[PDB]
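In what follows, a structure is listed as structure tokens, so that the remarks can point back to it.
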Amino acid sequence: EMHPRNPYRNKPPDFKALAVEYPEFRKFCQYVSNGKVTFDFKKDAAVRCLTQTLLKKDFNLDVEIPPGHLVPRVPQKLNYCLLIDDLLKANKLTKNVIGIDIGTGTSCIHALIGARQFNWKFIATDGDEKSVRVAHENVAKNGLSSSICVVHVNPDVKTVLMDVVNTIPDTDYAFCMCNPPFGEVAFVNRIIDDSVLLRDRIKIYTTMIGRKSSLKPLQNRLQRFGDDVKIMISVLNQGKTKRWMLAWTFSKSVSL
């Protein structure tokens, strides 16, 4: 009941099998006389290693998450990827899928997961320098330099996308992912300012959102374009997590 096509909905990771296959992960597994494998989720090292192990075993991705960073959760990021995959299916844009990932984080997890599981290509973007260092490192480790292009942006500029879409000027991109920096209204409104430009150059605009009451103004802004744009909102899995997805398109050739 996480997501219909998520491989983790009905095949939860077997921590004993992961312990056997990956020894650096089973140091964080508290195997005891209980007969089961016990795992502490309240320690950051354990969650970091769990994410690393899942990426290695299920996506052939050796990734480093450095200390003091967000620890990505593979199932939820994969849910975002699949939600984007379905809309490309409906609007039949599943040929040469070039997308733009914003705020990739330290690990470009959206870019790597898309390039591995969906064969996508990405223009990846982050505003934090150590994160772009580690992003270049991860892309080069996994050999996806021919699939993901990682670009640093100075966060001072209003534009988040127009400095990026310059990278390849003869391409009309398919979509953009974003995980906003954790207030959010200003960031997403900058994205929307880029959205009223570059109108059909990017077919579908998407972003996650964490703050609850950030939806009312943003949507208020989007419906200010009236019939010119289409708007859609979606949810995530795990229940207790509080994240939404917001998508919009000026294209009439698309259907959210």
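Note that chain A is numbered according to Swiss-Prot, with residues 6-187, 236-309 shown in order.
Determination method: X-ray crystallography, 3.0 Å.
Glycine is no exception: its Cβ is also placed from the backbone N, Cα and C atoms.
Under the three-state DSSP scheme, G108 (S-adenosyl-L-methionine binding site) falls in the coil class. Under 8 Å, Cβ to Cβ, and six or more positions away along its own chain, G108 (S-adenosyl-L-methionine binding site) finds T130, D131, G132, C183, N184, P185, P186. Residues annotated as S-adenosyl-L-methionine binding site in Swiss-Prot, with similarity to another entry given as evidence: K82, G108, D131, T164, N184.
The mutagenesis experiment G110 to R is recorded by Swiss-Prot, whose note states: In oj32; at 25 degrees Celsius animals are either sterile or maternal-effect lethal and display a protruding vulva phenotype. Enhanced nuclear proliferation defects in germ cells in a weak loss of function dhc-1 (js319) mutant background. Proximity of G110 (mutagenesis position) to non-local residues of its own chain (separation of 6 or more, Cβ distance below 8 Å) is seen for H74, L75, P77, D131, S136, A140, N184, given in sequence order.
Every protein chain shown contributes to the tally, and the Cβ of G263 (mutagenesis position) ends up with 15 other Cβ atoms within 10 Å. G263 (mutagenesis position) falls outside any helix or strand according to DSSP and counts as coil. Here the residue is the original one, but Swiss-Prot notes a mutagenesis experiment at this spot, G263 to D: In g38; at 25 degrees Celsius animals are either sterile or maternal-effect lethal and display a protruding vulva phenotype. Enhanced nuclear proliferation defects in germ cells in a weak loss of function dhc-1 (js319) mutant background.
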Recorded S-adenosyl-L-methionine binding residues, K82, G108, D131, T164, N184 - maximal Cα separation rounded to whole Å:
25
Look at the break of 48 unmodelled residues running from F187 to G236 and give the Cα-Cα distance across it in Å, whole number.
8
What does the structure give for the C-alpha distance between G263 (mutagenesis position) and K82 (S-adenosyl-L-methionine binding site)? Integer Å is fine.
14
Whose Cβ, among the binding-site residues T164, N184, has more other Cβ atoms within 10 Å than any of the rest?
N184
By a simple count of other Cβ atoms within 10 Å, which of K82, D131, the binding-site residues in the record, is least packed?
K82
